Amino acid sequence: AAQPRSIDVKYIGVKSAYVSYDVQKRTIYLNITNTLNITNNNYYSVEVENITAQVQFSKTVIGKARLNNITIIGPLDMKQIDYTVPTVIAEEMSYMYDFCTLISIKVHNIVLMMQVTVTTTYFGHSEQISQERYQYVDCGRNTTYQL
Ligand SMILES: *[C@@H]1O[C@H](CO)[C@@H](O)[C@H](O)[C@H]1NC(C)=O
Ligand SMILES: *[C@@H]1O[C@H](CO)[C@@H](O)[C@H](O)[C@H]1NC(C)=O
Ligand SMILES: *[C@@H]1O[C@H](CO)[C@@H](O)[C@H](O)[C@H]1NC(C)=O
Ligand SMILES: *[C@@H]1O[C@H](CO)[C@@H](O)[C@H](O)[C@H]1NC(C)=O
């Protein structure tokens with residue numbers, strides 16, 4: 001059991017996603033709630049200084065969120081962390097309005113690029129853990145979640 005074992009960050013997926021459309025500005029409003037698994041396999045507490053995440057589409061950042069003072073994670077513990085990222089697809093990518101409001105197809109799946117960076121500090125050292133994962137989202141309807 002050799003320490004310091006680095007924090008373990010697993011990107012789960014999209015728990016919920018609510019969509020709104022503005023006809024006149026030809027924009028999609030896309031609120032994505034992501035779930036994050038953070039595991040501490042050390043026998044000492046470690047604190048998660050902050051989390052910064054950004055939603056990307058067509059190689060273009062469409063949304064961003066910042067979380068501060070997440071929580072202290074005790075020894076051998078893990079925390080499930082949900083964070084919501086409001087995103088907007090408009091202007092240069094306004095063609096997505098037509099596709100996402102397309103009637104001839106019943107489901108409208110697009111691929112978003114999720115980026116997240118978790119900064120943890122232990123014993124006066126700051127470690128940084130980042131991930132990039134591609135994630136499916138349905139931009140043609142809400143994706144809800146009810147326990
Ligand atoms: C999506 O997020 C924006 C900004 O946070 C908010 O104004 C809007 O009401 C949200 N829509 C839904 C359906 O939650
Ligand atoms: C994330 O953590 C929860 C809580 O322990 C667990 O049930 C779930 O399987 C984890 N997700 C993955 C993809 O392992
Ligand atoms: C996150 O926390 C670190 C350490 O406290 C700080 O230096 C940094 O400015 C914060 N924000 C980002 C985006 O790293
Ligand atoms: C579900 O999507 C529709 C699309 O027009 C939107 O009007 C509605 O607000 C969404 N649901 C919620 C709870 O926001």
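Residue 1 is the first one shown; counting continues down the chain.
This entry, so its header tells us, was determined using X-ray crystallography, 2.6 Å.
Quick reminder: no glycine exception, Cβ is built from N, Cα and C everywhere.
Listed in Swiss-Prot is the mutagenesis experiment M96 to A (Swiss-Prot position 210), annotated as follows: Decreased number of infected cells by SARS-CoV-2. No effect on infection with HCoV-229E. Close to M96 (mutagenesis position) in the fold, though at least 6 residues off in sequence, lie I28, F57, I89, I110, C139, each with a CB less than 8 Å from its CB.
A sphere of 10 angstroms centred on the C-beta of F99 (mutagenesis position) encloses 13 other C-beta atoms. Among the mutagenesis entries in Swiss-Prot is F99 to A (Swiss-Prot position 213), noted as: Decreased number of infected cells by SARS-CoV-2. No effect on infection with HCoV-229E.
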